[PDB]
Each structure stands twice: as C-alpha cells, then as structure tokens.
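> Structure provided below as structure tokens; questions to follow.
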4 protein chains.
Amino acid sequence: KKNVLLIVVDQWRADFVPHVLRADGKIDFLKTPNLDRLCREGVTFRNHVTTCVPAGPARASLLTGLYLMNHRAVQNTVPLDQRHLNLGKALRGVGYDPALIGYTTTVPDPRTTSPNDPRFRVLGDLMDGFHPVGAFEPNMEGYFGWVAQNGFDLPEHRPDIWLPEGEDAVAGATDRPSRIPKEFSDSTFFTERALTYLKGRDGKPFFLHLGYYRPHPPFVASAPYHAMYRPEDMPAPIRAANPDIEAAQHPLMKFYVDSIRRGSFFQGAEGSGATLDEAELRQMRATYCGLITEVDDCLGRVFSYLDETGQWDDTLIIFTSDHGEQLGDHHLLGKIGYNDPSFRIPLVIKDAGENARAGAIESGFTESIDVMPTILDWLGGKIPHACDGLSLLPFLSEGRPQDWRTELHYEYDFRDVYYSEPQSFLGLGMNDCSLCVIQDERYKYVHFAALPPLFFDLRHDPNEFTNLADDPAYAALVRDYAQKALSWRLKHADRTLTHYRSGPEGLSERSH
Amino acid sequence: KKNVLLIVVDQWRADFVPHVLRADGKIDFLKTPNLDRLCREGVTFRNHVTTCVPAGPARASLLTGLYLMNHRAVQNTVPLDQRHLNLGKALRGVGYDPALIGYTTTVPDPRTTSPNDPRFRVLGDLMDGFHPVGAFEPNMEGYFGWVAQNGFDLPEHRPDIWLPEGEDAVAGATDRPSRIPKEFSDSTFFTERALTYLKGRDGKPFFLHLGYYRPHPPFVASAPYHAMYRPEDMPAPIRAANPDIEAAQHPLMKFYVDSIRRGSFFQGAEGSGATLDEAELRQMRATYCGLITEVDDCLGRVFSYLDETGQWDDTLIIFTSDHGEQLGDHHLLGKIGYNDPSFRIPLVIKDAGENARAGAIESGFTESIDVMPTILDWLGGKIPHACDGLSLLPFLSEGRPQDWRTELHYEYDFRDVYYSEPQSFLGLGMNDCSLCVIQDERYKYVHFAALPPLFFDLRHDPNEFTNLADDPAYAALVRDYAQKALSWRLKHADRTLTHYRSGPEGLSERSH
Amino acid sequence: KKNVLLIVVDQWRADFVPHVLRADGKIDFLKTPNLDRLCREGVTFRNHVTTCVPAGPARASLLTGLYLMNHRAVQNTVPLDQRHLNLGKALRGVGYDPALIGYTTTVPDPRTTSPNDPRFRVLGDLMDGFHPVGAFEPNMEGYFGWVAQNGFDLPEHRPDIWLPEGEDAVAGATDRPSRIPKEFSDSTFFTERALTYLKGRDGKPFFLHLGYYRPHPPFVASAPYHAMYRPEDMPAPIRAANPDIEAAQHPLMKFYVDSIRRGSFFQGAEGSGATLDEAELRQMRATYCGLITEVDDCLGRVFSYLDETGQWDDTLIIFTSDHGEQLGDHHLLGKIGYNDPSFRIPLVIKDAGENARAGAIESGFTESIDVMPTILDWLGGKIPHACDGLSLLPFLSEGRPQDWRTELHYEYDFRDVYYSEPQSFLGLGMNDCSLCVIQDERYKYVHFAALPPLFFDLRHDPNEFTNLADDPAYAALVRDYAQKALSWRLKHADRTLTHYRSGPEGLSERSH
Amino acid sequence: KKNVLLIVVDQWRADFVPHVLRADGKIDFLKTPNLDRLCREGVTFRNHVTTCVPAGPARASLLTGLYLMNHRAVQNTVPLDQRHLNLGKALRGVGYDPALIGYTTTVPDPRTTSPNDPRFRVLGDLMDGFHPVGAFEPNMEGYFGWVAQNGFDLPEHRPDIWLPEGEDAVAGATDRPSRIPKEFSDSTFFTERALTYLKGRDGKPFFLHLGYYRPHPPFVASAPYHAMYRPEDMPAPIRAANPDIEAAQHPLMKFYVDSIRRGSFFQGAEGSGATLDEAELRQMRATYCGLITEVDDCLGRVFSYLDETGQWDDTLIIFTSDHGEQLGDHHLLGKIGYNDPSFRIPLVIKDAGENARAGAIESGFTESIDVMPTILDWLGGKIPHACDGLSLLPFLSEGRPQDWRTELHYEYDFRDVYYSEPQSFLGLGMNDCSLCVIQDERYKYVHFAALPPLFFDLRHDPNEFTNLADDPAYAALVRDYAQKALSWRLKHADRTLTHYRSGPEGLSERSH
C-alpha cells in the first residue's frame, strides 16, 4: 500500500527549522519534535523556495507544478485559468481520491461560472478537482461553525477571538494569550478533520493535503503557547538603520515599508508595521514560535494515528509551507517583494520504509513547482508535459542529478488588488508590475519589468542591503545573471501542445 | 433576508405522512410532530411523485428539473452528462452558496475526468457544482470516520453496526435494536453537520440541501426507536394471493418478485424478499416508522436552531423524499417497476412569513422536476429554458394554475447494472429496457418500450391488480392515454437552443 | 482504393424516379438516363423518407444520423447544438477529408460564436466540420460571383435571372425559359466545382458531398429544359374538391392552404399557391421535370470523369434528396405538414464493383438517418453510439435484416420562424407545435403534440383524404399505432453516455 | 461603407520595396507600379518585422496578434492551441465575414479532432474560424484542380510544372521559364478567386485576406517574367568569405549553412544552397523579382475592380508579407535563424479616403502582431485583452505615439520537425531550441536559450558579421539589451484572465 501525506503549513520560514539550525551550530530556539522526527527519518531540503507569493499564487504553483509566468494566477483575487492541470485532477488520473483539508485560495475561471457566484466575493475558494474533507471555508465559516457547535460562545465579530485576553489589553504584539482555548484553536480543528478522514479510510490507500493556517497571523496564541518562548531568546530582526534608509533601496521597498499596517498582523492593532521596536518584534517572534509549536503538537497526533495503525512506513510524508514571512526583516511584515525570507520555505520528505538518506540535509536548489511532479512520480503516474517542475525522487536515493538546476527562481506580481494598490505610487500599468529573481550561493539578481533592477553579493551582503546593479564594476556579472534569467524564460514557455507534430505519417509526438 | 432549507429524505412513502392520514380520517399510526408543524404552517401536496427511481435517477431529476428522458442518468451507475444545468450551478447564478449535506449519487461524465477516477468505483459521488458541508462520502466514510472520531469502536466490517443486537440474533426483520447508539446514528450525523453549517453562517442568507439517509434500509433502528411502534398497529401490506399470481401480471414484475433479496433490506439477511410473511412485514414496517421518527426528532433540533435565531419566518422550507418504497406491497421491497408506492413521495412547503394557505392539502398533480424551478423562482432567478418542471409558487398563494398539468408522469429504466441484470431474462437490448407512466384520478397507463403495456382503473382497482390494457372494451381509453403520453413526449423534447432564431435582424430569441 | 460520392439533390420527389415508375408499369414521363444507370447497377430503395422537413432539419438528420427529437434543429433558422457528432467530423475520424459542394443550411450554436456573427443573418451556413470546395454561400454569392466572373451581366436584383424571359412575361408557372443560359446555371456551377475537386484529387481516395440546388424552386429552367416536357404528359396533382374542403381536414392543413404564396415558388409571382389551376400545375410539373433532367445531364459529366479515370468501380455512389415537394398535391406547394409527398425521397446506392443486387428495388422501410451509418460502416468506421439510424449495407448483399424496422417514422415542427408564423392562428406555444408520423404498408398515423391526430387507411385512401382517427370503429387500430409511436420515442431517447457504467472494477461500457 | 483588404504575400523582403529604395537614393531595380500606388496614397512602414518564422509561426502571430511566446505554434507542423482568439473569430464579432484566399498553415489542436484527421498529414491547413473562398488546399490541390479544369494537361508529378522549360534544362537557378503559362499560374489563380469573391459581394461591406504564394519558391517564373530582369542589375548577396568562415559565427548558422539544399528552392535541383556562385544567386534574384512583378500585375486587376465599382476610397488596404527571405545572404536560402533579411517585411497601409500622411515613410518600429489590433480598431471593435500587439491607426493620423515601443522583437524556435532536425547536431532537447532578438537603430542582441548569444553594432556592422557578445568591452551594452529583453518577457506574460478580480463587491475588471 502507498499513501501520501502532504502537510502544507502557512507563512513558516525556512530558518525556523531546528534540524538545520543545529546542523549549522546555531541555537535551536524553538521546539518541533515531530518535524524533527521527519528530519531524522528523511531528507531536509535547505534551499527550497516557493516560486511566488502570497497564498493564492504560491498555492497555484504548488498545486499545478507551474511557474507564475505560466499559471497566471498572479495575485490573490486573480482567477486561475481552468486549462491548467492541477494535482487533484492528476491524482484522480492515478486512482487516488484528492482529499484536502485547509484551503487553496483559488479564484474560479469566470468563463466557467456565473459572475454572481459567491466564490467571487472572497480572496479565493477551493480549487476545482479536490475533495474537501476539512475546509476552512469562505470567511473561516467551517472553523467558526465547528467552534460554535462545540459549545464555545463566539463574540459578535468572530475574529475578535484573536484579541489578547483581557478588556484592558492593547492590540498588537502581546505577552497575553488569545481569547480562544487550545482545544478550540484552528490547528486543533484541522487536526480533528485529519483524524476523522484517516479513521474513515480504515487502512485503504490515501492522499491527504493536510493544510494548517498557522503560523499565519494574527500573531496571538492560545494558552500556554503564548508564553512558551521568551522574547529575549529570539533571533533579532535584520533591518536598516531606519525605515527611510531601508526604503531608499527601491520604490517597491518604499511602497511596502510605508503601507504595511499592524492590523494585518495583530487583531485590532493600529499603526504601521515599520515602526515596531525591537522588543515588540521579539515578542512577535516568540508568539510566532508558539504557533509553530502548537502545529507541531498537532502533527504529533496525526503521526500517532499513523504509527498505531501501522501506516507510517507505507506513507510518503512531505512537509512544506506555501511561503515565508518577513517577520520584521527589512522593516517588513508579511510575504511581499523580493527578499529571501518571503520565499525560502521548509521542505522535508520521508519516503516509505527505511530512507536511504535518512537525516541528510540537501543543498541542491529546489522549488515548490517540484512537489506535484514528485508526488505523481512516486505514485507511478506520468508527470504532465506542461509542468515546469521536476520530480525530487532522485534526491531520496542517489542525490542531486548531474543536470539539476544551478539557480533558484521566483516571481512576484504587485498589480493592484482591492486591499493593496501600488500602481499609482509606482507610476505603472497593470501589466508592468512584476519582477523575477534568480540566485545561487554567490549572487542574487532581481529583475523588474519596469523599475530598476537589484543585484546582491550574498557572501559579503547576505541580508540584501547593498544594491550593486548600477555599479559599472559589476556589469559583466549583472549581464551574466540577466542572461541566465532570460534563458530561463525561453526554456519555460508553455508546453501544452509543443510535443505534437503533423507529418506524412499523421499525428505524432516527440519525446526528446 | 431569504433562506432556503431543502430537506431531502430517502425512501419515505407519501402514505406515511400523518397530516394526510388524519385529513382522510385514517389512524396516524406514526408520530412526526416536526413534519406536522411544517404541514400546519404550509401546504402539503398529496399527489407528488418522483419522475423516476432509484436514487441516482431520482436525484438527477430533482437537481436538474428534467425528466429522465432528458437528463439520461437512467439508472444508478450511469453517468450524468455535464451539459445539464443543475440546481447548484443555478444557485451560484443568484449569488447563493449551494451548500449540501448527504449525497447526490451522481456518476461523473467520462469526457470530463480520467477513466481511473475513484468516483467510477461507487454508485455515484457528489454532483459537480455543489458545496459539500456534510457528505456521507464514498462508502459512507464520512459517517464512519465521524463515529470513530467520537470514540465508538466499529466492527471489522463497518456495516455490521446494523446487525440486530446480540450474537444470537437472526438477521432480517427484527424486534431488536441495531448495534449503533442513537447519539452515533447516521441521522444524528447529518443533523450535526446541519447545525455546524447554520452556526457558521451566523445569520447570513443560506441555501442548504439537508439530506437524510433514513428511512432507507437496512431496516434496523437505534434504541429505543426499534421498539417505538407495535407491528400489529401497522398498515397491512397489499399483495396478491401468492408470488406466482403476482408475477403473472407482467415479465418485469416477475423479474423483481423472483430476484429481490432480503440482504438488500436487512444487514446480513438471507432469502427472498417475496417470502416474508405478514408478521415479518409488519415488524419491518414498525422499524421503518421508528427510523422516520428518528429523522423527525432530528429535524426538531434544526428547527429549534432556526426558531432561536429568529430565522424560521425568513426560510422557505421544502420537505420531500427522493422516491418511495414498496415495503412489501406487490411482494416487492425497494424502489423499482411501475407501482404507485415506489414513486409517490411527500412534499410539504412552508413559505416565509404567515402562509396564505397554511394547513391546506393540495390535490394538484406535482412532480419532483418542479422543485428546482420553485426554488429559483422564489430567489428571484430565471427558470432555465431547459427545465421540464414548473414553479409551484402559485400553489402557495392563489392555488392550482388553470393551465396546470392534468396527469402525473414518471419513467423507469431497467437496463443491466452490476447488481441487477434483467436483460437476459426479459430478452431485451439495453436501449429497449424502459417504461413510462401517465395517470390521473381515474386511470393509470404503463407503457413499456418493448414489453406489454398495463392499464388500471384506479377507482375499482386502486392497488393495481387487474391489467385491462388487452381488454378490447378498453381500446378507446387505452388509445386516449397512449395519445396523452405521446403528446407529453413531443412537448418535452430538449429545449436547450430551440428558442433561438437566425434572421435578417441577426440572432434573436422567441419568448412564446 | 475506396471513394464515396454522396449526391444530395433538393426537393426531388420519390415518385419522380423512372426506374420505379417502369417497375410498376407506369409511364416514365421524365428522362434521367444517368440516375437510371445507378439504378441498373445498384439498389433502388422505394420506401425511403427524410425524417423531417424543411432543408435545415432534413440536413441535420442526414448529416448526424439523428431524429429531430434528438438533433433539435427543429426548423430553418434554429441552431444545431454543437454536441452532436456530424458526418464531417466522423469522416475525419476515418482519415477522409469531408469535402462538400452545395450547402447544409446549419445555424451555428450561439454558445460557440459571437451573437454578431454574420452566419446568424441567413437561414443557415456551412455545418462545422466540413471542408467546402463549392459552396452556394450566404445568399448564393458563390454562384453569383462565378456567373459574374464568367462575364455574364447580372440584373440589379440578382434573383431576377429567374424571371421568365421577355419584358412582357407574367411571373408564375411559365412556358418560357429563365434569363440565365444553361452554361451559367446553378447546376452547371455545382458540377464544375465537382470536376475541379475530383481533378485536384488526381486518383487519391475521396469523400464528396455533391449537393445540387435543383429541382428546388423557382420553377423556371434554362433553355431548352423549359420546353423539354409537355404539360399534358405530366401526372395530375391530387387534391380535394376545393381549398376549403381540403383545409377542413386539420388546422395545420388550413394554415398552409391559406398562407402559401406563389412568390415562394416562381420568381416575382403574385397570389396564393392554392388557387393555381390544373393547367398551371401541369406546367409547373413540366418545368420541374426540366430542372431534374438538367441535374441528370450534369451528373453524366461527373460520371464520365469517374469512368475515364477508372474510378467508377471503386466508388460507393449514394443518390438521395433532402426532402420531397407537394407540387400541388393537397393544394400545397413546398415541404410542410404531414403528407407522404413532402417526406418520401429517392435513394439509390451503387456499391463498388459488380453489385450483388444490381437492379433490385427494395421495399424495406429506410430513413435518412440511415445514410451516415451506412457511409461510416462502408469506410470501416464504428457507427457512433448516438446515431438513431442503422447501416444499410446488409441490403446490398443478402437483403433486409430480419430485425429491421417495420414502420417508417418522421417528424415536423412548425413553431414560428421569421417568414412563417402559425402559432397565433393555431393558438399554440412554441414548444407545442410539433407532430410525429408512423406508417407502414396499410396504415398511417399522424400524432400532433397539441392538435387533433389523423389516421389513414392507405389501401382504401392512398392519398390521405379521409381522417379516421376520431371514428370509434378504429379505436383499437389508433391505439396500436399510438403505442408503436410511443415505444419508438422510448427506444430513441438520447444515447450519448447511456452505455457507460461505474462499478467495483471502475468505469466500463455495456455493448448489448 | 467600410471594407478591409489584407494582402499577405509570402517570402517578400522589405528591401524589395521600390518606394523605400527611391527614398534612400538607391536604384529601384524592380517594378511594382501597383504597390507603388499604395505607397503614394498611404503610409509605408520601413521598420516592420514578422515576430517569428517560418510560415506556420508567422501566420499564427499575424492572425492572433500574439508573440510566439504566447501562441506556442513554434514551428511548422506544431499545433495551434484553440484557446487563442484569432482574427477570423474576432471579425465575426464585429459582423464581418472573415473571407480568406490562400492559406494559413495551421495545425489543428489535437484535443478538438480525431488523431486520424487528414489535416495532420500536411504542414498545416486552414485556421478554424475563417471562411475559405480560394484555398490553395492541402498539397495545392485547389490550384492544380483549377489548372486541370482549365484544360491544361499536368505532368504525372504535378510540381514538375516548375521545372525549367525544355527536356535538356538543368534544374536550379535558371534563365528559362517554367512549364506553366502565365494564365494558369498560381498568382492568376488567387487573383481569379479574389475577383469572384468581390463580384459576389456586389458592393456589400467586405473583409478579404488576399493571400499570394509568390514570391515563395520554387524560384522559376512563367514567361515572360522569367526574363524581365537582368542578373547583372540585381543587388549582390551579402556573405562571408566562404561558408566555413560564415558558419564559425554560431552553431545554428553552421547547421543551416551545412544543411540547406537547392531542391528546397528550385524544383528538382541537386546540391547545397551555400555553394551557389554569385552568377547563380544573381539569376535567382532576377527570377524572384519576376515573381514579384507578376504578383504586382495581378494586384492591378484587383485594384481595377475596386476602382471601377467605386470602392477604393472605402477600403482599408494593408499590404504585407508573412516573412522575408535570405536570398543568399550569409550563405543561406529561406527564412531561418536570426538575420534581419528573414524577419524584415513590407507593410503599407492605405486608409479610406484621402490619407493624412499619404506618401510618408514611417521609421517607428512595428511588428506583425500589430496588424490584427489595427484591423479590429478600424472596424470599431475592441482589441482583445490577450493581444501582444497594438493598433497602428495613430500612425495614419498624427504619427508615432510618444509611448510606442523603442525596440523591435522577434523569436525563432528550431526544435526538430520531420524535414529539419538540428537537435542532435546542437546537442539540445526540444524545449531548449529557441532564441529571441531585440534591436534598435544602433544595436542587435540575439539571445539563445541554450547556445551562445550574439551582439552586433549595426552602424559599423550593418550585415551582422562581427559578434561582440563575448567582448568584455561590451559587457554594459550586452547587459542593457539582455535587461530590455527580460523586461519584454515579463511584460508579455499571458493576459487571458489577469484583468479580473474577486473582492467584496463581487467580480470586477481592472482597466489600467
């Protein structure tokens, strides 16, 4: 029997993974024993990125194996064209039910449904082709209904469960717990749906997309996770001397430093994200770690059910996140722009049985578009022609293929959406608001469609403070990275029908 | 605010509706106080039929507003063509989320999915376009997973929860309870999903398809519903002197009398349905009533939540069943053939506010294809051109329209499916295995595509024992009913594009 | 090598086929030596009907193998749903180019094109899936452009080429030629396109739909075909004592007797069709024969090219018409209503090589829906599941199959179109304006959806003057024919997906 | 009234346009009086390119307004995805019939038709959505059938009409005429179809795509066009000292210098294209001019019909070519690679009425993707969101828009097709065989996906002999052009749905 458990957390940074911290001799300032078990038993990928942000685009790439340049779900609220083959439909093609807990943040294709469809009122709904067994639902109604049915009285504005405890509490980074008990938290909800689904399967082969919302904000935690980590034990945020000096690097950086609000990160909070002080940012980081450890506790319950039913060694387990989180770096909160912390994400894979590379940490450059090909390959399917990504299965046996990619790539599109509208400030039209990034161990190149490019020397400037793109001494290097990025564009043009050929013998297909 | 609650039970007969029994001066031998409330407050339709059986075809007609002659989902296991507009997609067209609890028994269109799709392994899965919030799931996994997560230990073969209590129990009609407590029954499950969904909506407008499996078999009930009704208080089954005399009426009757097995109606039971004695049939009927009263108790919890939140007077409530049940009549169990008890079904409608016809019983002839037009009309939508049915809203105000139909119509297709294969016995090919029925207060005509027809005088022979179709004295009457049925066929040919016209002014549409 | 030549004339009656006239000892009052060659070498089907009229519906049935009840292109100007598989697409499935000369009169599906498409300004355009090599074109522009490019000066209103020669001519039935020379006639045009296409093929396998407009009206002929037949040698029209007595038979008969205009049949003519006298009708018939003989002369040129290139014995030749013509019978002109002369059509089939039944006349009942299955069968294709018709190939070898149909069937829908609007006169809505016909050697039954039925004893009343449907002495016979027609409806419900099945082994198909 | 005549020749170079030659003080060594009339009356665009080559890709860009990066019909024999909106369907959206003479070289989408479709046996067939009124047809059957029907006896192998006259003739560049008289030439054929179509329209508004095959090879002409130009009066080919020195520039150049055969350019010829001597190339150029003048003579007949019917001043006339021709430059024949002569093409536009810029020559950079937007704009349509091109109408009134593009762009994909397979020689996989080009008045940058780039200084090296891309002194310039090309990629990602947005008010669209 073969099972696949795809765990997708939200907003969890790659540098909040204890197995990698310890390997580098750093203090592992947070506890994730269940993730650590996956790392001891499988392969941890230390240079994994999402190919775009925020949730809607990231999940389009994860669930189609396509770059943003091909899926075109370029921002939250922008439709996903129905033509793209997604993981749910591909799973049905190999005889698996594509069971899903959590959310996909997918706007339907308007050519397929009425313009009055309620799914157009929200950031996104479930992607067509999945079988929902534990949906957060539009406006988190699935979760709130479950809390209410469990007998907990909700406030009139339901997200006020995430105000800090106590009528005198000041909204923002907090040392207080939220107003929801642990047993009715959202992580508990998704976990109960996972256990219900696995118990219903009763040993039969499964695919399950187990989505967790946490550690997505609001950065407030149920007791006692709110108090589990001391602010002084957290890694310091990395940022310029002040927000103006930070913003001077690039107009897009200035837009986000100026515009991001605390209320998007802490329920009811007022003021700008960029003005948080070091103590507030350390408290935010401690609460973020508490939310992470709650998820890890919950995963322990899922893993316990797999152990008790004898299914652990039959299950391919993939742990990843949709995207990262700035967490105060560069004066930013959220998943925006071009910096490493928004795009670097965990990826740990435990094969069935005793893993040949158990415990290894892989530096090969991997991208979220590789996850769908990996799952389909493992289940014996053909990888769709159109996918941009490649199967990671060679990394679980002999290691990095000799012809594997030598750069990481990602994209970001910042055209206007209802809650964030940079076009007027930037002076740009909607089809000119994008960037792409190419990077390796030494250099990082950020190319904007219609704004200045950026170039960083990562050995000397690992935190991306010193743009070199306009320095004439770097002209040959900038040329080289722009050339690699341009080749990458040409190599990833759409592949839907390009293997077919007419000819004297009729219709044929080219394989190489 | 406008809400719609569409309650769809399964396998509940029209003559098991106490409000109608009492109106006719009959003993109301079962208790349904919550349904009785709907009847006191709304309109009870006493001549409602499903336009086909069993579940898959019945639910295709209910959820598309089309006769079987147009939807072509002619038996369980036969695909529903994606071209037909269903109620879920139509609801999205009026801005409603098409939330659904229970099941639709819909086989996907093979042109839309892989032939390996797991949805082709089961009798049917969820119809495309609905939003599931409480699915029974393939093989009832949703229910069983919920029972297991509630801490109840299930037997190795999970349907053995429906064996009668006690290792010494004989499977079949029983005076013992099932092996599942009331608090973990399937009716409790669907009810908890309904409460969870309504609590999540928190007062916002809703559509909810609230499906119950009961009183579908196995005919066994959780305590104390198994003992709630005395067998001697049940209405007697109506059947011929013996199964051979019954079967002589028609080859299709013979096929079902010979083939139907007790194990399809009582978990683990052996033997033929037709050999049940009168006492066994009375016990079966008493258990069936117990399952009905459990559903009614559950509806009381849903109605209580609507009352407490002040939504009752804002909600159009429609109560109906997918189809009926022979329940021993004519030596048959199940929903098959051509007799009234398989096709007659409850229908009660309570409008928002104080209903103009509260308490009335309507004799106008209504069909399940009318339900979707009624809901869309009530929500301010246009009724799709293709629907065969008509809105029932006039019946809630002034009464039966002057041009309403004057006959009831239904269809049955009995081509081979994996668990019932009459073609060899009947000597028929797959496209020749159907019948249609037309009837009014006086006469009933059953026309087979490729077997003898039947004709009944319902005043003198209300129970359909005496075929008159081959009696020369009835030639003019049989002619007349065949002519009405043939006109009905011509009038209901597909209407997808037939209102459009080319012409000198370009494309236009005819409205009359 | 295998070729198919499908010759489709327009408006040519089955009783204008000399081989059948001579077989019955009647005078063959018109000459068709080239058709007579096909009859001597192949099989002539004497009981062939189109399953509906006029051109648009007839050609939908011919080119899909479907009854009107399934294709739903129910009148000229009504769209053909793109879902139906047509002969052109099916030919591509067997590797044949679906070359077409003439027209198909097909209104596009509005869901597939802009509402501004010029194809919605005309009665119909080319059916999707064919390869046009000689289109009449919208408004006959293809023909008129060819005449103009040939150097012939056209009048300002181009159809005035069909006024009778001479400024003093009275428009109507005429003993004068038209104003177009034979070398620039429409039959010459289609023939030149056929020769161009066959010469381009240069011996390679072909399918060609060779459409002729003639003998469709206006009933005027190029010299000397206008004078080739004497009016006194024509068969007399068959009609009641006067138009009022004719019209009394049925409201639909009255509508057409009252409404049909001479201008629809003779260019520029005034007055009603029903008031033509016997001499005028005989002249009309003589001109109609002249147009037929012109087509036959043209076919001789096509056949000569096949003989000279050695392809005759490699070619399946099918000669047929889209529909018939009343030609004055029952006071009617055109192709309307329910009488035999509108629906009976020629069908002659010459197989490749020496035909086993060369010269035979077949009385088995054949329908235009059989033609597409016949062609696909002959080319080695599978007949589409959805077709209503059956292959005629058994008739070319051993003869009529033992299980062949025992009645002929056809349909007519008379809902309002821009140039003929009977609904107000009849008092009917658009979905109630149809009839179906079932008949055999003895009896004919015409069933209207919402008007009185008709029944004829064809031995005693071969010309359909005496309705018997309301005579009580015929009640059992009328019953029997209504029952056969109702069975036919049930047997021909749509078959798109009804062979598929879900089940424990996955998706399967039933073959019987 | 508004008409559009879109004249599309094949393989005609931009530097074979006399109006531009004379403007630059060069000898106009060929005569095109009818094209010269369009130039005197309209605007001549001197920096127009096709965005890709050869015919199939070029015509996909012309007829969709999309770059190859979006249409993906990347080589002849590769399907065009049906999702792209083409000019024919867009014309129907504005009420115009999309009449077409010539060919489009379009391989159908395999998801829309049988794999056995004969359209998969040829390089391409007609694009879906056009109305053919003069097709060359598969294998030029339309033309050959027309020649045969005109009474001209064709040789057994029909293309042998293009052998030079006389049994002793040596195949290759020739001073002899072909074996087809002028009155039966292919240019005469397309012209007769144009006149037939316009005469059929009889003054009604038209769109006509008037395609000519010439001056596509074989480079042989009907008498007396074969002798109209002296070889010594032709411009000399521009090429390196020998083929080896030429080929050293780049592996793709070497592939084509080594592989191109004379038989692809002269009927029956043997040997390599690269070994033609200067005299042979001058004769080839003189014959090429003869074919051009034959097309111009033919256009004079079309223009004469427009003048005589008073339609000239009501007609937007656009003259262009699908692509250019190397004509011996760089040792190459055909339309391949990256050099200017393969991609630069004529474009002349005459507006209705007296043109504001009559006679002007425009240096603004225009691309073939601009043609479809121009036509739709002129007819009052909306330009489809997805188009990459922009309307040229501002150039006919006030001139180049201030925000017009500042570089020309084109693409070439050289993955294996049945008659040319460079992948093995180049060592590349199928998705790595492309290049893109960006250029302006000063510099040209050729970027290969997986081979070395090229960079040319066009003032000092107008003929592209001296690659500078690997010269360190050019690093900043190469950087700049790679950056412009990378921005162009980002700006032209697919736009199908990217203007739509979900949000609190429902579905909306962004316009800027």
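In order, the residues displayed for chain D correspond to 3-514 in Swiss-Prot numbering, which applies throughout.
Using the three backbone atoms N, Cα and C, a Cβ is placed for every residue, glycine included.
Pasting the feature list from Swiss-Prot:
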{"type": "MUTAGEN", "residues": "D:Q13 to A", "note": "Kcat increases 1.6-fold and affinity reduces 14-fold with phosphonate monoester as substrate. kcat increases 1.9-fold and affinity reduces 21.7-fold with phosphate diester as substrate"}
{"type": "MUTAGEN", "residues": "D:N78 to A", "note": "Kcat reduces 10.7-fold and affinity reduces 1.3-fold with phosphonate monoester as substrate. kcat reduces 8.6-fold and affinity reduces 19.6-fold with phosphate diester as substrate"}
{"type": "MUTAGEN", "residues": "D:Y105 to A", "note": "Kcat reduces 5.9-fold and affinity reduces 9.3-fold with phosphonate monoester as substrate. kcat reduces over 55.9-fold and affinity reduces over 30.4-fold with phosphate diester as substrate"}
{"type": "MUTAGEN", "residues": "D:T107 to A", "note": "Kcat reduces 6.7-fold and affinity increases 9.7-fold with phosphonate monoester as substrate. kcat reduces 16.7-fold and affinity reduces 2.1-fold with phosphate diester as substrate"}
{"type": "MUTAGEN", "residues": "D:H218 to A", "note": "Kcat reduces 16.0-fold and affinity reduces 5-fold with phosphonate monoester as substrate. kcat reduces 31.7-fold and affinity reduces 24.8-fold with phosphate diester as substrate"}
{"type": "MUTAGEN", "residues": "D:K337 to A", "note": "Kcat reduces 1.3-fold and affinity reduces 4.7-fold with phosphonate monoester as substrate. kcat reduces 3.3-fold and affinity reduces 31.7-fold with phosphate diester as substrate"}
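If you look at the structure here, what lies around each of the features I listed?
According to its DSSP assignment, D:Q13 (mutagenesis position) is coil.
According to its DSSP assignment, D:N78 (mutagenesis position) is coil. Taking the Cβ of D:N78 (mutagenesis position) as reference, residues of its chain lying under 8 Å away and at least six apart in sequence are, in sequence order, D:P56, D:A57, D:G58, D:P59, D:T107, D:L125, D:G126, D:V419.
Within the same chain, residues at least 6 positions away in sequence whose Cβ sits under 8 Å from that of D:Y105 (mutagenesis position) are D:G126, D:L128, D:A137, D:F138, D:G213, D:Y215.
Cβ neighbour count for D:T107 (mutagenesis position): 25 (other Cβ atoms within 10 Å of its Cβ, all protein chains included).
Secondary structure at D:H218 (mutagenesis position), taken from DSSP and collapsed to helix, strand or coil, is coil. Counting Cβ atoms from all protein chains shown, D:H218 (mutagenesis position) has 21 others lying within 10 Å of its own Cβ.
Residue density at D:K337 (mutagenesis position): 27 other Cβ atoms are found within 10 A of its Cβ, drawing on all protein chains shown.
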> Could you measure between D:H218 (mutagenesis position) and D:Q13 (mutagenesis position) for me? Cα positions, answer in whole angstrom.
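Counting only the Cα atoms, the answer is 5 Å.
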> Counting across all protein chains shown, how many other Cβ atoms sit within 10 Å of the Cβ of D:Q13 (mutagenesis position)?
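Other Cβ atoms within 10 Å of D:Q13 (mutagenesis position): 27.
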> Using Cα coordinates, what distance in whole Å links D:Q13 (mutagenesis position) and D:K337 (mutagenesis position)?
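Their Cα atoms are separated by 8 Å.
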> Through the lens of DSSP with three states only, how would you label D:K337 (mutagenesis position)?
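DSSP call for D:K337 (mutagenesis position): coil, neither helix nor strand.
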> Which state, by DSSP, holds D:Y105 (mutagenesis position): helix, strand or coil?
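Once the DSSP labels are grouped into three classes, D:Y105 (mutagenesis position) ends up as coil.
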